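S.K.: Attaching a single structure in structure tokens format; questions to follow.
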Amino acid sequence: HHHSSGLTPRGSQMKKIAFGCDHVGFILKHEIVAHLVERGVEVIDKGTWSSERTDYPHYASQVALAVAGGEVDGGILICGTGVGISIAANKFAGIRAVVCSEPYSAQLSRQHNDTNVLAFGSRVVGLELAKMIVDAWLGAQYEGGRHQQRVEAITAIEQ
Amino acid sequence: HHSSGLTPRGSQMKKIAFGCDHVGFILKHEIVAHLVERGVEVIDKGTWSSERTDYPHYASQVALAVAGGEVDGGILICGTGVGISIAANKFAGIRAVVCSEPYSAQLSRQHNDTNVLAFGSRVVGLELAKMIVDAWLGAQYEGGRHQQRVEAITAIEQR
């Protein structure tokens, strides 16, 4: 095949992912899940399954609790904006969710913040950009070192 | 002039607590300048130089003021904006949005009634950062059905 990209997706560092989205984020579900699978990750689908209106806090909770309980390597959430569901996830102890609309913020969130949950908006980003964003997040690895102090600090606040 | 296609709505927040990384410092003066140009009283919580410093501290200064009702909202800038927003969201009563475009910031306000905005000085340019803050300051929480979702967020944090 082609090897034409300028930025190559490094192999995923997370083997199984817990997935969640609301009725608006559902617009990207299939294709995103399909992408995850094609990149070799096992997807634990925590709903939903339709565009019928539903509440994002539940999906953020399902994936959040799974990620925290160590039953999955990471979590991926999608709502129209990604912001709300992202906040909900960050409210759980042991969770560090990043919401963004470009690759850099995602890649760096892993590297310096060791994030375990990624979110984006189906109404903000297209499918291709979204996939590049997930690639960047999945392939990235935490760098530790001076950052362990900052992440350690975030766990302190969770007080 | 009146030449813009999107008009910045008069600011709903009259006083906010600002905070930043040594990397976010890159945008401090111009953003605070813009804030003041919009008629908002900025409560500067450092840092004040490009010398390395930990972002968790400043996310804590702003958050505590936001929750303590001694300011109408908070704004944070680190290299990416992700780290500080995660830190901020860990504080009870705080709902922080991190983004790189105006839509997310505006909607986070309307539906999630966010009280903390964060962005990256290495991700977004100055003019885009200003647009995003206009979208955030001028937007208003729509309540209604979205109130259940916001209530759902506080519920999970306290339990």
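Along the chain as shown, residues are numbered 1 onward.
Including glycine, each Cβ sits where the backbone N, Cα and C put it.
According to Swiss-Prot, the protein has these features:
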type     : residues                                                                                              : note
ACT_SITE : B:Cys78                                                                                               : active site, proton acceptor
ACT_SITE : B:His111                                                                                              : active site, proton donor
BINDING  : B:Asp21, B:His22, B:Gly79, B:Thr80, B:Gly81, B:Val82, B:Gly83, B:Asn112, B:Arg122, B:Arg145, B:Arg149 : D-ribulose 5-phosphate binding site
MUTAGEN  : B:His111 to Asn (Swiss-Prot position 99)                                                              : Strongly reduced enzyme activity
S.K.: About how far apart, in whole Å, are the alpha carbons (Cα) of B:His111 (mutagenesis position) and B:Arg149 (D-ribulose 5-phosphate binding site)?
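M.R.: So the Cα of B:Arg149 (D-ribulose 5-phosphate binding site) lies 9 Å away from that of B:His111 (mutagenesis position).
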S.K.: Taking DSSP as the reference, which of helix, strand or coil describes B:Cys78 (active site, proton acceptor)?
M.R.: strand
S.K.: Going through the recorded positions B:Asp21, B:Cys78, B:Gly83, B:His111 in order, which have a C-beta under 8 angstroms from some C-beta of chain A?
M.R.: B:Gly83, B:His111
S.K.: How many other Cβ atoms sit within 10 Å of the Cβ of B:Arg122 (D-ribulose 5-phosphate binding site)?
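M.R.: B:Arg122 (D-ribulose 5-phosphate binding site): 17 neighbouring Cβ atoms within 10 Å.
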S.K.: Give me the largest Cα to Cα distance among B:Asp21, B:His22, B:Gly79, B:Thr80, B:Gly81, B:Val82, B:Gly83, B:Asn112, B:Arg122, B:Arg145, B:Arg149, the residues the record lists as binding D-ribulose 5-phosphate, in Å as a whole number.
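M.R.: So the binding residues stretch over 40 Å, Cα to Cα.
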S.K.: Quick check on the recorded positions B:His111, B:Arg149: which one has the highest count of other Cβ atoms within 10 Å of its Cβ?
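M.R.: Of B:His111, B:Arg149, the one with the most crowded Cβ is B:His111.
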S.K.: Whole-number answer please: how many Å between the C-alpha atoms of B:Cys78 (active site, proton acceptor) and B:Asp21 (D-ribulose 5-phosphate binding site)?
M.R.: 5
S.K.: What three-state secondary structure does DSSP assign to B:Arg122 (D-ribulose 5-phosphate binding site)?
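M.R.: Its secondary structure by DSSP: coil.
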S.K.: Using Cβ atoms only, which residues of the same chain lie under 8 Å from B:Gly79 (D-ribulose 5-phosphate binding site) while being at least 6 residues apart in sequence?
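M.R.: The answer is B:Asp21, B:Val23, B:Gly24, B:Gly120, B:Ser121, B:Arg122, B:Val123.
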S.K.: Going along the chain, which residues six or more apart from B:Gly81 (D-ribulose 5-phosphate binding site) have their CB under 8 A from its CB?
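M.R.: B:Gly24, B:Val98, B:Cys99, B:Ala118, B:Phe119, B:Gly120, B:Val123 - these are the non-local Cβ neighbours of B:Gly81 (D-ribulose 5-phosphate binding site), listed in sequence order.
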